[PDB]
Amino acid sequence: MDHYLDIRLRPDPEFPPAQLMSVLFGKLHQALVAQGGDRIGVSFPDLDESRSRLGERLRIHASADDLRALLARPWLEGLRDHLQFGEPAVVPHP
RNA sequence: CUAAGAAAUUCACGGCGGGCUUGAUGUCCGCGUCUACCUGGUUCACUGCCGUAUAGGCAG
């Protein structure tokens, strides 16, 4: 649905951009056994072929049921009351 | 416009016969190498996934 958020360009000391930033995008999910939910979306906005690089930042739109129905068990929570949600984003008409 | 501008060294050939280098010797004696660290950077193609032509069932 609409409820997609992007964070701004902050350096993260937990994720090295060396060998796994274009490999592990949906690998920790259970979509390879497919016992529960099966909806996941994979996208790549960034097609830039200059020199020895294709794709380096994260913007990958998943489904609508996965954040709402599959997350009845704690798997992505804990980071609830960190910041206040601001003005909402629109779904792009072009 | 250059101490400018020029240029054939060439032919031939037996180095070779012989030989005792020896004898002797104490290297010793002492010694604290230490402290720390993500190879989470691209560090050979190991027998059981239906056909280069853009075409086909990956509970790895």
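We number each residue from 1, going along the chain as drawn.
Cβ from N, Cα, C; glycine included.
Residues or ranges marked as active site, proton acceptor by Swiss-Prot: A:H29. Experimental mutagenesis at this site is recorded by Swiss-Prot as A:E49 to A, annotated: No biofilm formation upon phage infection, no crRNA formed. Quoted from Swiss-Prot, the note on the mutagenesis of A:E49 to K is: Restores biofilm formation upon phage infection, crRNA forms.
Its own atom aside, the Cβ of A:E49 (mutagenesis position) has 8 Cβ atoms within 10 angstroms in the protein chains shown.
Residue pair A:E49 (mutagenesis position) / the residue listed as 'active site, proton acceptor' shows a Cα separation of 29 Å.
Counting only same-chain residues six or more apart in sequence, the Cβ atoms lying under 8 angstroms from the Cβ of A:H29 (active site, proton acceptor) belong to A:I40.
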